[PDB]
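Enquirer: I'd like to ask you about the structure that follows.
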Amino acid sequence: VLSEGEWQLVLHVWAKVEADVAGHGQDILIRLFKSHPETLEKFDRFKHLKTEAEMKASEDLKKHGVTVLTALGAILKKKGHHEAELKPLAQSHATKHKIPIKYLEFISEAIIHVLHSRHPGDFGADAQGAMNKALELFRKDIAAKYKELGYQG
Ligand code: HEM
Ligand SMILES: [Xe]
Ligand SMILES: [Xe]
Ligand SMILES: [Xe]
Ligand SMILES: [Xe]
Ligand SMILES: [Xe]
Ligand SMILES: [Zn+2]
Ligand SMILES: [Zn+2]
C-alpha cells in the first residue's frame, strides 16, 4: 500500500485537478484516444470522432471527462478504503462496457502525462511515483473484482 506521506502527495496534487475538472478531463480523454485509438472503439458514444480537432470540439466528450474524474476523485479521497465506491465501477466496466485491464493501464499513463503538462512545477518525480502507486492500487482492486466475475484481463 501507500505510506501516509505518499497519500499526502496524491491528495495535494488532486486538489490542483479540482481547480479545473473539465479542462483536465478533456485533456486526459483526448490524450488516451490519440495515444491509443483502439480505446475509442469501446465507446459507442465517441467512436465517430476520427480527428483530434473533432475531439476537442465535442461538448459530450468534455461532459464525460468530468464524470470520469469525479468518480476517480471520490475513490482517491478514500485513501485505499474504497470498496463501496469501486464496486459499482468494476461491475459496469467488466460486465457492460467490457473494458480490459490493459486499457486501465493506458488511461493511468494519460493521467500522469496530463498532470505533468499542466503542473510542471508542482508535479515532481516524488509526486509522480506516488500517483503511479495510487493508480496501481486502483487497478489491482478492479482486477480482483474482474477475476471474481470471470472476466480478468
Ligand atoms: C480512471 C478510470 C476510469 C473511471 C474512473 C471511469 C469511470 C466511468 C463512470 C463513472 C462511467 C459512467 C457509469 C458507468 O457506466 O459505470 C463510465 C462509463 C463508461 N466508461 Fe469508464 N472509467 C474509467 C476508465 C475507462 C476506460 C479506460 C474505458 C475504455 C477504454 C472506459 C469505458 C466506458 C464506457 C464505454 C462507458 C459508457 C459510456 C456511455 O456510453 O455513456 N472507462 N466510466
Ligand atoms: Xe478522464
Ligand atoms: Xe473503472
Ligand atoms: Xe485506473
Ligand atoms: Xe488528471
Ligand atoms: Xe486507489
Ligand atoms: Zn495502443
Ligand atoms: Zn464547451
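Quick note: numbers on chain A are straight from Swiss-Prot, i.e. 2-154, in order.
Going by what the header records, the deposited coordinates were determined by X-ray crystallography, 1.6 Å.
Using N, Cα and C of the backbone, Cβ positions are placed for all residues, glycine too.
What Swiss-Prot records for this protein is below:
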BINDING   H65  nitrite binding site
BINDING   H65  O2 binding site
BINDING   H94  heme b binding site
DOMAIN    2-148  domain 'Globin'
VARIANT   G122 to A  In metmyoglobin
Enquirer: Under a three-state reduction of DSSP output, how is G122 (variant position) classified: helix, strand, or coil?
Expert: coil
Enquirer: Report the same-chain neighbours of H94 (heme b binding site): residues 6+ apart in sequence with Cβ closer than 8 Å to its Cβ, ordered by sequence.
Expert: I100, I143
Enquirer: Select one residue from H65, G122: among these recorded positions, choose the one with the most other Cβ atoms within 10 Å of its Cβ.
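Expert: Checking each of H65, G122, the winner is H65.
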Enquirer: Whole-number answer please: how many Å between the C-alpha atoms of the residue listed as 'nitrite binding site' and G122 (variant position)?
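Expert: Rounded to a whole number, the Cα-Cα distance is 28 Å.
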Enquirer: With the Cβ under 6 Å from ligand 5 as the test, give me the qualifying entries from the recorded positions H65, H94, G122.
Expert: none
Enquirer: For the recorded positions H65, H94, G122, which sit with their CB under 6 angstroms from an atom of ligand 3?
Expert: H94
